[PDB]
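Below is one structure, written out as structure tokens, with a few remarks after it.
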Amino acid sequence: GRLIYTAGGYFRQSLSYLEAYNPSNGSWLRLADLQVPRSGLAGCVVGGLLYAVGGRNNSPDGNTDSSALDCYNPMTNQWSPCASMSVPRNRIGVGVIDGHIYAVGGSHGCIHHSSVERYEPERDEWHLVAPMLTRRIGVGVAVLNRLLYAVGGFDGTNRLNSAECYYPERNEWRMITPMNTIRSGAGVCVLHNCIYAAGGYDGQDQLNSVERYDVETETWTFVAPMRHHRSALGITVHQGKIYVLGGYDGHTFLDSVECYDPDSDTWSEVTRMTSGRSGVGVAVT
Ligand SMILES: CCOc1ccc(S(=O)(=O)Nc2cc(CC(C)=O)c(NS(=O)(=O)c3ccc(OCC)cc3)c3ccccc23)cc1
């Protein structure tokens, strides 16, 4: 019984929620709030612990990007601080390879990072690795075949359809085939050996479209679109289906969670979050 955990997010201000969804019975758990509110974070899991990485606290008193790494233990229902990153990273992307967390891109005020750093939980230390070829905020990250892909985003001037691949053993990045569509703030994940990029913002509108990358054919193909157009959506994969959570549709902050079934190539409404929000961090344990 693994749960879908959603941390933080934004509606009127950054949020402190930690909620978990159990797909096998439809139930939502209300778990311990984050110590500091944050939106534009990413979530991931190492060792059955949930990590909240980066983001920003957009509050009525003002706006502060986060270099924070916090760790939630589902056994104790408690958040514990970890070593902070080298730099704050709002609108960050994250991936895990061999039990190490990669923090990719993101912003600190006006600085759009190309830099990438790696956390080792066993030593509680971050270290920089080779930077990306492109500065990317609002970037999606997927891990596939022990390689890390950085997909789309915004480089400070252009919104991106480009994507790139990081080779940990070699410590190098290479550009891959660009997507069909410019996307920042998309949900990017891996399912059944393909990278999926769902939604985002193309410079003009929120998107419902979804495309997937086949690493051997080197081509992106559109699949069924989502039921809602969404940017700043959370994403994860649970039992062979993609789950997308919240986001901003151009007018409203959505509470909709939808599910992609790769067998039928369809999306379905599965549940609603307790309140609409965007810019959450999501992970499954
Ligand atoms: C009226 C819409 O207001 C908001 C306010 C805050 C958020 S948020 O979720 O807390 N912040 C973020 C904000 C944004 C930009 C905003 C303010 O929408 C991100 N990037 S983005 O969605 O690529 C995006 C969306 C729309 C844009 O044009 C005008 C509204 C530009 C870029 C994000 C990408 C990933 C994660 C978080 C993002 C999202 C929307």
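Just so it is clear, chain A uses Swiss-Prot numbers, and the residues here are 325-609, in order.
Going by what the header records, the deposited coordinates were determined by X-ray crystallography, 1.8 Å.
Cβ coordinates come from backbone N, Cα and C, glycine included.
Some features that Swiss-Prot has for this protein:
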type: MUTAGEN; residues: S363 to A; note: Impaired interaction with SQSTM1/p62
type: MUTAGEN; residues: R380 to A; note: Impaired interaction with SQSTM1/p62. Abolished interaction with SQSTM1/p62; when associated with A-415 and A-483
type: MUTAGEN; residues: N382 to A; note: Impaired interaction with SQSTM1/p62
type: MUTAGEN; residues: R483 to M; note: Impaired interaction with NFE2L2/NRF2
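For the pair formed by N382 (mutagenesis position) and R483 (mutagenesis position), distance between Cα atoms is given as 23 Å, rounded to the nearest Å.
Look at the mutagenesis positions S363, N382 and count other Cβ atoms within 10 Å of each Cβ; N382 has the fewest. One residue stands out among the mutagenesis positions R380, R483 for having the most other Cβ atoms within 10 Å of its Cβ: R380. Listed mutagenesis positions: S363, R380, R483. Those with a CB atom under 6 Å from ligand 1: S363. Annotated pair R380 (mutagenesis position) and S363 (mutagenesis position), C-alpha to C-alpha distance, rounded: 5 Å. In the three-state DSSP classification, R483 (mutagenesis position) falls within a strand.
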